[PDB]
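Report on the structure given below.
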Amino acid sequence: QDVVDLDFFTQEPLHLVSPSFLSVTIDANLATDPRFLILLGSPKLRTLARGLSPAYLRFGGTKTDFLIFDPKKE
Amino acid sequence: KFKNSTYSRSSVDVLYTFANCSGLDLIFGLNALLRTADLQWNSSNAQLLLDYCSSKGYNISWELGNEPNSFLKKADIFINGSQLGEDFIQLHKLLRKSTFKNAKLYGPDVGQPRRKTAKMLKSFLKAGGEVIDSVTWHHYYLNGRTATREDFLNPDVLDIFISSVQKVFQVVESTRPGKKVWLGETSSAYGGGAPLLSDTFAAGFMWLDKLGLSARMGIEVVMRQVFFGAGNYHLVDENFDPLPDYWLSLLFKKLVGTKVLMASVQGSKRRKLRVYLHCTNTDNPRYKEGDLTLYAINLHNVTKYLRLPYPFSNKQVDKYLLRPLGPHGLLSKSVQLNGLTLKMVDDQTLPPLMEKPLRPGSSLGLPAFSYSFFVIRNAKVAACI
Ligand SMILES: O=C(O)[C@@H]1[C@@H](O)[C@H](O)[C@@H](O)c2nc(CCc3ccc(C(F)(F)F)cc3)cn21
């Protein structure tokens, strides 16, 4: 058969997702790229980013536990 | 293989601005490996970060640790779930004393659950489950080095996810029932993704399937590795150009609403034909409460046609059919929406996504190894209002 029939359930929602259901991450290791600041400044990139608003942006990875804050660093 | 690195106030600023200006809510993974003599988390580095963030007016959610089940293998240190929970409690206290005392806290970003990952999660939830706003765990299908193109198309593979989701819920429900569960990090393959696969049209089957099942099974938020970066699984390449999975992701956003319905095929066999159903996204001006969005994945080697339950069988439907731009077929990095190729207009300007309006009653064509969304207009489903 090339025709397929479907069953729809539509009485009540089974679950409710967050408006931010589809979210993204940045690997924590990108913080070790020298040009981190430059990269995130990209207009091309920010336009894409707004395209998926609203969403969470998680900054983490294996490197999450191998990063340290330096108040002295410029 | 891995040693410590630093970051600056400047880095934090960059990261925050990226989020705020792009309409995103930042979640920040703190370092959990800073430890005392007696191996409690030393929270003093985090204190500096929090204070700096406060002083700048930054609204931020926090995590602590990443894949703590692997700490022993990654850094020769074992932290038990009970202790990690205590550490999350310490973090809770600090967040409460800060200028944004309603900051969110999520954890523990464990890996997918084999026997002891599950046991660690359990003891974590026992000890510290009361202070976390969602339970985060991570999942990948394959090893990026052993994945073949055939694996990215195999339904049996996609269904190994099903067992993983359930195993996690089993643990949560036995300890903190009714708590939200999030996919905290997830994609196609580990080790940076599989080269010339995780970045192609072929990756969309796993990505769309994963959203479909996640929604159905009770996952409230899905975090894709990565928006962009070194890995093959990026949504945006090194040139800052969008890939197939980006356009898929954008399209999903415009069309799929929050309420989760369901669909299945009548005949037993639908392993190769996967279907999913939600209310349509209300915010789209083209659509209205009651409208339904069905999305569908065809892993058969020939075209399938879908026939809708009446009353919907006589409704006006918009097609959004996604086809690789040739001539590299499924491993193409370009994609077409209803026969127009998807491209940015320029670097500040996304294209509109043009539907294919269907004459009411028209059967639903789904070519081999493709996926599509269908919005059923004037469906007026009570549940969706
Ligand atoms: O490998 C990735 O792409 C991502 C990393 O980028 C991220 O930092 C990290 O969150 C993460 N956890 C996993 C699952 C467990 C794991 C880790 C490392 C390996 C391997 F040894 F292969 F690298 C195999 C399995 C994959 N990933």
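All chain B residue numbers match Swiss-Prot; in order, they span 159-543.
Using N, Cα and C of the backbone, Cβ positions are placed for all residues, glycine too.
These features come from Swiss-Prot:
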ACT_SITE  B:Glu225  active site, proton donor
ACT_SITE  B:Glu343  active site, nucleophile
MUTAGEN   B:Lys161 to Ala  Two-fold increase in the level of secretion upon addition of GS-modified heparin. No association with GS-modified heparin; when associated with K-161
MUTAGEN   B:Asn162 to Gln  Faster electrophoretic migration typical of a size reduction and important decrease of secretion. Larger size reduction; when associated with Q-178; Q-200; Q-217; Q-238 and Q-459
MUTAGEN   B:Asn178 to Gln  Faster electrophoretic migration typical of a size reduction and important decrease of secretion. Larger size reduction; when associated with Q-162; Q-200; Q-217; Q-238 and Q-459
MUTAGEN   B:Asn200 to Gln  Faster electrophoretic migration typical of a size reduction and partial decrease in secretion. Larger size reduction; when associated with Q-162; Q-178; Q-217; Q-238 and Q-459
MUTAGEN   B:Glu225 to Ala  Loss of heparanase activity. No effect on HPSE-mediated cell adhesion
MUTAGEN   B:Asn238 to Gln  Faster electrophoretic migration typical of a size reduction. Larger size reduction and important decrease of secretion; when associated with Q-162; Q-178; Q-200; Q-217 and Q-459
MUTAGEN   B:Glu343 to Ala  Loss of heparanase activity
MUTAGEN   B:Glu378 to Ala  No reduction in heparanase activity
MUTAGEN   B:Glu396 to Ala  No reduction in heparanase activity
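On the structure: features taken from Swiss-Prot.
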residue: B:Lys161; record: mutagenesis position; DSSP (3 states): coil
residue: B:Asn178; record: mutagenesis position; DSSP (3 states): helix
residue: B:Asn200; record: mutagenesis position; DSSP (3 states): coil
residue: B:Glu225; record: mutagenesis position; DSSP (3 states): coil
residue: B:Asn238; record: mutagenesis position; DSSP (3 states): coil
residue: B:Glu343; record: mutagenesis position; DSSP (3 states): strand
residue: B:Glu378; record: mutagenesis position; DSSP (3 states): coil
residue: B:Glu396; record: mutagenesis position; DSSP (3 states): coil
Cβ neighbour count (within 10 Å, all chains shown) around B:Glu225 (mutagenesis position): 23
B:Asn162, B:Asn238 as mutagenesis positions, winner by CB count within 10 A: B:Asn238
Proximal to chain A - mutagenesis positions among B:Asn178, B:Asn200, B:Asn238, B:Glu343, B:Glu378, CB under 8 Å: B:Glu343, B:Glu378
Among B:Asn178, B:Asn200, the one of these mutagenesis positions whose Cβ has the fewest neighbouring Cβ atoms within 10 Å: B:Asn178
Mutagenesis positions near ligand 1 among B:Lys161, B:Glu225, B:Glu343, B:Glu378 (Cβ under 6 Å): B:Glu225, B:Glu343
Cα-Cα distance linking B:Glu343 (mutagenesis position) and B:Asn200 (mutagenesis position), given in Å to the nearest integer: 25
Spatial neighbours, same chain, of B:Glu343 (mutagenesis position) - Cβ under 8 Å, 6+ residues apart: B:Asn224, B:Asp267, B:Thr294, B:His296, B:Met381, B:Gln383
Candidate with the highest Cβ count within 10 Å, taken from the mutagenesis positions B:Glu378, B:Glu396: B:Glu378
B:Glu225 (mutagenesis position) versus B:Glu378 (mutagenesis position) - Cα distance in angstrom: 20
B:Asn238 (mutagenesis position) to B:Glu225 (mutagenesis position) - Cα separation in whole Å: 12
